[PDB]
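Have a look at the structure below, then the notes.
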Amino acid sequence: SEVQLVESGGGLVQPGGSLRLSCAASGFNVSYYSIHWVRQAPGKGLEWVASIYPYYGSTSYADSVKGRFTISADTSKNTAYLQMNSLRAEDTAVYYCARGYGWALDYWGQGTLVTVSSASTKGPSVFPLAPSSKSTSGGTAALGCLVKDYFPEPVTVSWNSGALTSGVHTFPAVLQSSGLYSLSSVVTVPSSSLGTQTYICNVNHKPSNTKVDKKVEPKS
Amino acid sequence: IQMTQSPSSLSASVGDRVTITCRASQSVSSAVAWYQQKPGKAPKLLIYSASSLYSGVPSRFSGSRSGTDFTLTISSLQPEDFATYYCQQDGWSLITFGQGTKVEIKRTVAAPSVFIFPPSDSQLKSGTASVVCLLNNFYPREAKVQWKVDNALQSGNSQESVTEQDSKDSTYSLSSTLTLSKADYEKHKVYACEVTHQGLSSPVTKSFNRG
Amino acid sequence: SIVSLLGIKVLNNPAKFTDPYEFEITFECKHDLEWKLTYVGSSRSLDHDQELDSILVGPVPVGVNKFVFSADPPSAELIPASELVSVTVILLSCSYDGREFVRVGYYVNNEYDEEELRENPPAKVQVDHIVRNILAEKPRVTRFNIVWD
């Protein structure tokens, strides 16, 4: 019988706000095991936040979340929860729930992103990185798209609707001093094909329902 | 209630014997586990109770304890093993993770291919100017990018981003973006990106005129 | 899993190091169960398991069962003096025909029952003054899937 944990409830919340995360369990009773939440800030390591133990429902919390966070488990719904109150910017992270295996954690969910910020949701502006003599050498040209000033994470970039994957480098997003994110995706293609082949970056920013398809051509 | 993990990064090759250690606060072997994590994925359990191999984990993984030192050993590194590894201590009151060890693939030096992109007319109309410098498919990761605007050396107005090791050629790529206002950008003429890397006998400069 | 653990209540906690361990065990639903209690200590060069007690229960009554498992205390002379006044582990497990299907781990703290002994511990450990504190509210449960009949 398949064991699965599915997190839900993540999203954008303002500082001082509340958010309830859910951990839907399948393949086992959520009350016969310990359940845990472990979060990972962007580009950082793992940080445990809360545990609940079977039989008694006893709980343990990291100091940084004590009082603000409450973990619980509902046997009828077979779901565990993380009630997060008085949220702070530093609580921004991907939140996993995981099942206890003795002192370890054997099954993990996919994780749900929680962003704590008062910044308005903002779709990206998509600008071309056009191929030219300054990006062309040895029969290969580089071109790309600048995906600038969006909030919150994440954004997705494909090329020619996923048909072009070879030589693609989509860089990690960088947080700008404005509090908005920006990233670039580039690709190297044959120089000889620039007049023939069409190159379009397909940008999708789900949090703002923003979809941009930008044709990238040489500037003449 | 502390886990100190070392090394923080390690470059190795397929077939190598790799040793990762965590110094714990307690010597209870039941409380220590090891995990592997790949980008955008959940951690996976490798070792539990210090030395027990979790089901499905290959036998080239093994764990041990010496005093408060806990060690994960990979006897013959495989392509699927390049990842980040975390130790865990499930203590009396707190669960602590080590800072992590990133195991990357060693390869020969490769010079970057440097390209520069002026800001688009579209962006200038919006009031801003981003100048992008691309360092493509180089190794090792260490590289210095220096921006010059009419030979004036820039500082504090650029940001860098680096990809993960490419799964095919084990190289890195890097973007450096210089950000100016439209007014500032149009004040000057020559925009240069100067790249210093181990694979280059001398720093390479890519530049353009306009603005 | 034909036999499932529903609850464990540690009945005498804290208690003397030499007091028996008392667990009220609740489980649900042809070969005898074997309940085992195992002392686990970690010293510098050694991880040692010491079986404290075991009880064969059978015929297994079907449905929901509640019974008390009374396990003999550890033998201090088989334990390094270092572990007598430190944090250790006990494992409460059950086996169905000798194949373990559930294991419940507990942290255990041991310390002297008087302030004078805690601040000035004698050279020779005085086991009669050691009080154990099982972290009974936070069990570490491991379940193993195994064939029944």
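Residue numbering for chain C follows Swiss-Prot, covering 2-30, 35-154 in order.
This deposition comes from X-ray crystallography, 2.1 Å.
The backbone N, Cα and C atoms fix where each Cβ goes, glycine too.
In Swiss-Prot, a mutagenesis experiment is listed as C:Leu6 to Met, annotated with the note Enhances transcriptional silencing. What Swiss-Prot notes for the published mutagenesis of C:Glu39 to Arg is this: Reduces transcriptional silencing; when associated with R-37. Here Swiss-Prot describes C:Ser48 to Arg as a published mutagenesis experiment; the accompanying note says: Abrogates interaction with histone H3 and histone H4 and enhances transcriptional silencing. Reduces acetylation of histone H3 on 'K-9' and 'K-56'; when associated with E-145 or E-147. According to Swiss-Prot, the mutagenesis experiment C:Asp54 to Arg carries the annotation: Reduces transcriptional silencing. One entry in Swiss-Prot concerns the mutagenesis experiment C:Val94 to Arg. Its note says: Abrogates interaction with histone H3 and histone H4, abrogates transcriptional silencing, reduces acetylation of histone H3 on 'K-9' and 'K-56' and enhances sensitivity to HU and MMS. Per Swiss-Prot, mutagenesis C:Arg108 to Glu is noted as: Reduces transcriptional silencing. C:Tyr112 to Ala appears in Swiss-Prot as a published mutagenesis result, with the remark: Abrogates interaction with histone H3 and histone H4 and enhances transcriptional silencing. Abrogates transcriptional silencing, reduces transcriptional activation, reduces acetylation of histone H3 on 'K-9' and 'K-56' and enhances sensitivity to HU and MMS; when associated with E-145 or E-147. While the structure shown retains the original residue, Swiss-Prot records the mutagenesis experiment C:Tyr112 to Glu with this note: Reduces acetylation of histone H3 on 'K-56' and enhances sensitivity to bleomycin, camptothecin, HU and MMS. Recorded in Swiss-Prot as a mutagenesis result, C:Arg145 to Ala carries the remark: Reduces acetylation of histone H3 on 'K-56' and enhances sensitivity to bleomycin, camptothecin, HU and MMS; when associated with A-147. Swiss-Prot lists C:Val146 to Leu among its mutagenesis entries, and the accompanying note reads: Reduces interaction with histone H3 and histone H4, enhances transcriptional silencing and reduces transcriptional activation. In Swiss-Prot, a published mutagenesis experiment is listed as C:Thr147 to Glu, annotated Enhances transcriptional silencing. Abrogates interaction with histone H3 and histone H4, abrogates transcriptional silencing, reduces transcriptional activation, reduces acetylation of histone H3 on 'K-9' and 'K-56' and enhances sensitivity to HU and MMS; when associated with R-48; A-112 or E-145. The note that Swiss-Prot attaches to the published mutagenesis C:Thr147 to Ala is: Reduces acetylation of histone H3 on 'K-56' and enhances sensitivity to bleomycin, camptothecin, HU and MMS; when associated with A-145.
Note on proximity: of the mutagenesis positions C:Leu6, C:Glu39, C:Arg145, C:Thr147, the one nearest C:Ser48 (mutagenesis position) is C:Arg145, by Cα distance. When the mutagenesis positions C:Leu6, C:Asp54, C:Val94 are ranked by how far their Cα is from the Cα of C:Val146 (mutagenesis position), C:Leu6 comes first. Around the Cβ of C:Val94 (mutagenesis position), the same chain contributes C:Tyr44, C:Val45, C:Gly46, C:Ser47, C:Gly110, C:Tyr111, C:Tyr112, C:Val113, each under 8 angstroms and 6 or more positions distant in sequence. C:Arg108 (mutagenesis position) has its Cα within 10 Å of the Cα of these mutagenesis positions: C:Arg145, C:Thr147, taken from C:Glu39, C:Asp54, C:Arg145, C:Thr147. Within the set of mutagenesis positions C:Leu6, C:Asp54, C:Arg145, C:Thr147, the entry lying nearest in space to C:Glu39 (mutagenesis position) is C:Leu6 (CA atoms). Note: C:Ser48, taken in sequence order from the mutagenesis positions C:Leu6, C:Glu39, C:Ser48, C:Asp54, have a C-beta within a distance under 8 Å of a chain B C-beta.
Those mutagenesis positions from C:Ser48, C:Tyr112, C:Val146 lying by chain A, with Cβ under 8 Å from one of its Cβ atoms, are C:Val146. With 4 residues not built between them, C:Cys30 and C:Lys35 have C-alpha atoms separated by a whole-number distance of 11 Å.
Reported as a whole number, the C-alpha separation between C:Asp54 (mutagenesis position) and C:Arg145 (mutagenesis position) equals 17 Å.
The distance from the Cα of C:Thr147 (mutagenesis position) to the Cα of C:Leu6 (mutagenesis position) comes to 11 Å. Of all the mutagenesis positions listed (C:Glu39, C:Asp54), C:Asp54 has the fewest other CB atoms within 10 A of its CB. Residues within less than 8 Å, Cβ to Cβ, of C:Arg145 (mutagenesis position) and separated from it by at least 6 positions along the same chain comprise C:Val109, C:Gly110, C:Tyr111. Taking a C-beta cut-off of under 8 Å and a sequence gap of six or more, C:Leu6 (mutagenesis position) has these contacts in its own chain: C:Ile26, C:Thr27, C:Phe28, C:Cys99, C:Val107, C:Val109, C:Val146.
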